[PDB]
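See structure below.
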Amino acid sequence: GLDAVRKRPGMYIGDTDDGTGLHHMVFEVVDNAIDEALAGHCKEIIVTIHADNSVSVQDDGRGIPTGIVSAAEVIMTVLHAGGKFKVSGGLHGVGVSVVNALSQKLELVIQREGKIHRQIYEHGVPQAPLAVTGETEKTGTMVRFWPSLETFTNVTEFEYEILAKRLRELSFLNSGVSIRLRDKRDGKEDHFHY
Ligand SMILES: O=C(Nc1nc(-n2ccnc2)c2nc(-c3cccnc3)sc2n1)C1CC1
Ligand SMILES: [Mg+2]
């Protein structure tokens, strides 16, 4: 359950004190975007550091399934869910659900099939069912997660360089995947595309 991971966070995400786990959180969201890219659907991934020390990742793939509790929610709220959807990003067997369970807030926005969907979680818990919130022609998935300050302790702020270097590496391992980093705190931006 998501409680298993709040109980023993380090074991799932890395060391929650020294900043390792807190940065690892980003790469267990990006992991799925790189996979969407690798399956041929996702062309670009925008990773963003927000003034409030949240990190959003936006892809332009198919958009996590919305059908039904919804598919999306299953993925977000069940540890094993990810296996129902040989390359890169994250640690084998860890999906976005670990990220959600360790985030005080996570906002999910899916653009799929002419419609925008939004949903918010607190500490893993959905605030409402996934819901339609307008029309769009774009497709993609967007996760914005605010790390729990109940889990991550000393290093609590995302460090642009740690992110930059690993995103560049990931885009190099996966030729053609366009990864962009943006930092809204200072305007700093990079594009990684081999
Ligand atoms: O999670 C992301 N994208 C994503 N992730 C998926 N996923 C799969 C397992 N955990 C996350 C995912 N699955 C997709 C899918 C799966 C089956 C049919 N159609 C679409 S699109 C997609 N898109 C982006 C924000 C980082
Ligand atoms: Mg993973």
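Residues 15-82, 88-104, 110-218, in that order, are what chain A shows, numbered as in Swiss-Prot.
According to its header, the structure was obtained by X-ray crystallography, 2.6 Å.
Quick reminder: no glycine exception, Cβ is built from N, Cα and C everywhere.
Spatially close to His38 (mutagenesis position) yet at least six residues away along the chain are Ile27, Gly28, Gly114, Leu115, judged by Cβ distances under 8 angstroms. According to Swiss-Prot, the mutagenesis experiment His38 to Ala carries the annotation: 0.2% supercoiling activity, 7% DNA-dependent ATPase activity, binds ATP normally, complements the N4177 ts mutant.
Less than 8 angstroms from the CB of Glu42 (mutagenesis position) sit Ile27, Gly113, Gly114, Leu115, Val118, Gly119, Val120, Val122, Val123, each of them six or more residues away in the same chain. Under mutagenesis, Swiss-Prot gives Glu42 to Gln with this note: No supercoiling or DNA-dependent ATPase activity, binds ATP normally, does not complement the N4177 ts mutant.
Among the features that Swiss-Prot reports, active site, proton acceptor (ATPase activity) is placed at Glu42, with the record citing a curator's inference.
Cβ neighbour count for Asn46 (ADP binding site): 25 (other Cβ atoms within 10 Å of its Cβ, all protein chains included). As annotated by Swiss-Prot, ADP binding site applies to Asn46.
Residues or ranges marked as K(+) binding site in Swiss-Prot (evidence: experimental evidence): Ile94, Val97, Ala100, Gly117, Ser121. Under DSSP, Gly117 (K(+) binding site) is assigned to coil, being neither helix nor strand in the three-state scheme.
Around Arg136 (mutagenesis position), the same-chain residues six or more apart in sequence whose CB sits under 8 Å from its CB are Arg76, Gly77, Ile78, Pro79, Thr80, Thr163, listed in sequence order. In three-state terms derived from DSSP, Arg136 (mutagenesis position) belongs to an extended strand segment. One entry in Swiss-Prot concerns the mutagenesis experiment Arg136 to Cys, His or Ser. Its note says: Resistance to coumarin antibiotics, decreased ATPase and DNA supercoiling.
Record note (Swiss-Prot) on the mutagenesis of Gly164 to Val: Resistance to coumarin antibiotics, decreased ATPase and DNA supercoiling. Taking Cβ-Cβ distances under 8 Å and a sequence gap of 6 or more within the same chain, the neighbours of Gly164 (mutagenesis position) are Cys56, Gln72, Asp73, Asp74, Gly75, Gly77, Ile134, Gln135.
Report note: the K(+) site is defined by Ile94, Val97, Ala100, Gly117, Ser121, and the residues of the same chain whose CB lies within 8 Å of the CB centroid of those residues, excluding them, are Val93, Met95, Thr96, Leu98, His99, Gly101, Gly102, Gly119, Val120. Taken residue by residue with DSSP, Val97 (K(+) binding site) is part of neither helix nor strand, so it is coil. Residues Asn46, taken from the recorded positions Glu42, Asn46, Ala100, are distinguished by a CB atom under 6 angstroms from ligand 1. Listed recorded positions: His38, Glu42, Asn46. Those with a CB atom under 6 Å from ligand 2: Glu42.
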